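K.L.:
First, the structure itself, so that you have it in front of you.
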Amino acid sequence: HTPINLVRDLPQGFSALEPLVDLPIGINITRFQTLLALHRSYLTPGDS
Amino acid sequence: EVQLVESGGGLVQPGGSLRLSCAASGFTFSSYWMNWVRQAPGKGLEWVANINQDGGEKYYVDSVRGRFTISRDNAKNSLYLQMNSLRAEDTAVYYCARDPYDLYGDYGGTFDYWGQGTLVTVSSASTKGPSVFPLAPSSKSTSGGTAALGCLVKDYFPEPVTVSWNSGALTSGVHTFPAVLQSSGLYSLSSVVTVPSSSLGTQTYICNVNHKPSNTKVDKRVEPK
Amino acid sequence: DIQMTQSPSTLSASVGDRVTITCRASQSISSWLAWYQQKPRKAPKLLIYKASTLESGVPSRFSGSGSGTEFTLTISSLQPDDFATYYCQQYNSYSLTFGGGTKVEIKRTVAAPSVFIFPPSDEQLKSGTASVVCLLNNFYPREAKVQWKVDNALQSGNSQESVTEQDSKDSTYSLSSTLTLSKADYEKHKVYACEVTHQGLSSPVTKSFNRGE
């Protein structure tokens, strides 16, 4: 995790990643999806 | 006519707050991001703040972050910028411009439409009407040559000031210099015009000074010694 | 963040010539650059978007190209209308940033300034201060030097100068210099002189006056 105020796209620069955890799922996993979050504010009625 | 009119500029002391507003017309206001950009005279143009079409997402430059809040009323077709803890540095002309969608990304078009601007001045000085002194024609040359005359508008705050000659009757050869902020913190400027030496005496030259903030109006006749 | 640096900061070209202003980003913006034209006191107008797309209603004389980090706005045939400051901006990433701005000016033949000197009005003296004004009228190029002499003594820190925008018709510039002094100081000395040096002048022009006379 790094703070950035850079490119909307990934900024040019070098950073390294470190291992957090190991989970033995053991699944033949073909695909993935990203879950996004919604935000409703004061202003918004929460309507979907 | 896509238009954006800004209102709310003025003189403000440090620590004060103002809210400028920009009324938009000519397009579907609700569908576009609106931004506020400022041009501080010595410095350049700077991007102050942006709001998403939905009105939720809001971004600001670091300098302004606690101080300024941008908001909008779509039904109102108005955009606002409330400022707080004004500093002398915030003095600038603020323009409301219609921005492009960030989503476009690598193909961003930039700000298509811009308003005229609202001038906000942050200074401790109070409003004060100008003194107008004549700059009488002095030349060490034969007559028939050209002569220069003008008015010295001094010690007024804040900008702007309006200068006309003969009620707009005399345009040519007129130079009204940009005002300079003096050490006092007050503004001073001079307006000059070049005329034929023959015209002195025959022609009346009246400098019209109008300073709206002070609500003062002055008509000074410039005559030769 | 990204910094955009334009060059040159200022340029002067003759009508019809081709002008090329460049802008250099600190890092790759990609295509995310636009250009704006700004006239004195007026709000900026968008010339180009996505580095090379002409905004609607903008004159065809203007064009913009770019690749990598470096981008250029060219004006194929300079016109008098073109006088202005031009800015590049990168929308690529936040925060949005504008370049310093390039002021373009119409190059014309050199012109010497007419010089006038104005003594303080009697009315002004009643206040505390005396303001001596020296007008430099309709000269080109913009660079002009003004020195102030009170009984042939050089002056420093008591002067302020202002310059007008390039003239619509003339394409010339004008300048005012004001020397401010106390009433007491003013009464002290006899001769007030304004010395001017300019490209246009073969010899220095000095206009002066005597205090009582």
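Since chain A takes its numbers from Swiss-Prot, the residues it shows come out as 207-254.
Recorded method is electron microscopy, 3.6 Å.
Placed from the backbone N, Cα and C atoms, the Cβ positions cover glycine too.
Swiss-Prot lists these features:
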MUTAGEN   A:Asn234 to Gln  Increased resistance to neutralizing antibodies
VARIANT   A:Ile210 to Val  In strain: Omicron/BA.2.75
VARIANT   A:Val213 to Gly  In strain: Omicron/BA.2, Omicron/BA.2.12.1, Omicron/BA.2.75, Omicron/BA.4, Omicron/BA.5, Omicron/BQ.1.1
VARIANT   A:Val213 to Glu  In strain: Omicron/XBB.1.5, Omicron/EG.5.1
VARIANT   A:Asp215 to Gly  In strain: Beta/B.1.351
VARIANT   A:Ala222 to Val  In strain: 20A.EU1
VARIANT   A:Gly252 to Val  In strain: Omicron/XBB.1.5, Omicron/EG.5.1
VARIANT   A:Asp253 to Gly  In strain: Iota/B.1.526
VARIANT   A:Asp253 to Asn  In strain: Lambda/C.37
K.L.:
Quick one: Cα separation, A:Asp253 (variant position) versus A:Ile210 (variant position), in Å?
P.N.:
32
K.L.:
For A:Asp253 (variant position), what is the tally of other C-beta atoms lying within 10 angstroms of its C-beta?
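P.N.:
Taking every protein chain into account, the count is 5.
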K.L.:
To the nearest whole angstrom, what is the C-alpha distance linking A:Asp215 (variant position) and A:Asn234 (mutagenesis position)?
P.N.:
31
K.L.:
Near A:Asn234 (mutagenesis position), how many other Cβ atoms are within 10 Å of its Cβ?
P.N.:
5
K.L.:
Filter the variant positions A:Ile210, A:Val213, A:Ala222: retain a residue only if its CB is under 8 A from a CB of chain C. Output in sequence order; output 'none' if empty.
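P.N.:
Sorted by position along the sequence, the hits are A:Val213.
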K.L.:
Under DSSP, is A:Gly252 (variant position) part of a helix or a strand, or is it coil?
P.N.:
coil
K.L.:
How many Å separate the Cα atoms of A:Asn234 (mutagenesis position) and A:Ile210 (variant position)?
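P.N.:
Cα of A:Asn234 (mutagenesis position) to Cα of A:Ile210 (variant position) measures 35 Å after rounding.
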K.L.:
Just name the winner among A:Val213, A:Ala222 (the variant positions) by count of other CB atoms within 10 A of its CB.
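P.N.:
Output for this query is A:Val213.
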K.L.:
Please identify, among the variant positions A:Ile210, A:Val213, A:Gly252, the one with the smallest Cα-Cα distance to A:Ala222 (variant position).
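P.N.:
Sorting the variant positions by distance from A:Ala222 (variant position), the top entry is A:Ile210.
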K.L.:
Cα distance, A:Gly252 (variant position) to A:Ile210 (variant position), nearest Å?
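P.N.:
Spelling it out, the Cα of A:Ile210 (variant position) and the Cα of A:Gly252 (variant position) are 30 Å apart.
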K.L.:
Which residues, sitting 6 or more apart from A:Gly252 (variant position) on the same chain, put a CB under 8 Å from its CB?
P.N.:
A:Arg246
